[PDB]
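What follows is a short report on a single structure.
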Amino acid sequence: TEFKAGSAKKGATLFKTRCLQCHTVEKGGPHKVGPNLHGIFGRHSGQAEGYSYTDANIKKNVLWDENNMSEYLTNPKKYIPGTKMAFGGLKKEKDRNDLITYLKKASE
Ligand code: HEC
């Protein structure tokens, strides 16, 4: 959205051993370490009711889109007060730029 955009770079191989380790963009995703994302971006924070979420994320309504999301992906444990998301942060806008770039795809 605002980033320098990507180019279907190494995004797929990213999520795999980056988010997949926790999550599942798919629908069938029964949920593992984290809730399912799917075609996020546009909704208000978490979008899963069946699965028990956190009282921090849901309590944010951080309308996902592109930059925002990344804004959290980087520092999810700061922005979100009480994020069970044990990610830490990529701190590498480089990948981040590709993350969303591809994410949007994976999400769609
Ligand atoms: C495990 C070490 C994680 C990795 C790697 C990533 N995520 Fe994550 N995410 C994780 C948790 C434990 C949670 C919170 C769930 C809880 O209830 O404990 C999250 C949350 C998300 C969210 C918001 C959903 C929500 O649960 O409220 C998003 C949009 C999200 N995670 C996306 C996502 C992406 C795209 C990642 C790879 C770049 C990723 N996460 C990594 C755990 C883990």
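Numbering, chain A: per Swiss-Prot, residues 2-109 in sequence.
Even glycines carry a Cβ here, placed using N, Cα and C.
Lifted from Swiss-Prot, the feature list:
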- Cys20, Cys23, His24, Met86: heme c binding site (BINDING)
- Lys78 to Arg: Loss of methylation by CTM1 (MUTAGEN)
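Where Swiss-Prot records a feature, it is marked here on the structure.
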residue : record               : CB count, 10 Å
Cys20   : heme c binding site  : 20
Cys23   : heme c binding site  : 15
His24   : heme c binding site  : 19
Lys78   : mutagenesis position : 17
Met86   : heme c binding site  : 20
- Message: Cβ within 8 angstroms of the Cβ centroid of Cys20, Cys23, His24, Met86: which residues besides those meet this for the heme c site?
- Response: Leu21, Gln22, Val34, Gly35, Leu38, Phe88
- Item | Rounded Cα-Cα span from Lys78 (mutagenesis position) to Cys20 (heme c binding site), Å | 15
- Message: Looking only at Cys20, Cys23, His24, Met86, which the record lists for heme c, tell me the maximum pairwise CA distance in angstrom.
- Response: 10
- Task: Rounded to the nearest Å, what's the C-alpha distance separating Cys23 (heme c binding site) and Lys78 (mutagenesis position)? Just drop the number here, would you?
- Result: 16
- Item | recorded positions close to ligand 1 - of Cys20, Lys78, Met86, only those whose C-beta is under 6 Å away | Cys20, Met86
- In whole Å, note down how far the CA of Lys78 (mutagenesis position) lies from the CA of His24 (heme c binding site). 17
- Taking the Cα atoms as reference points, how far is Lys78 (mutagenesis position) from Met86 (heme c binding site) in Å? 7
- Note on the structure: Three-class DSSP assignment, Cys20 (heme c binding site), comes back as helix
- Note on the structure: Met86 (heme c binding site) falls, by DSSP collapsed to helix, strand or coil, into coil
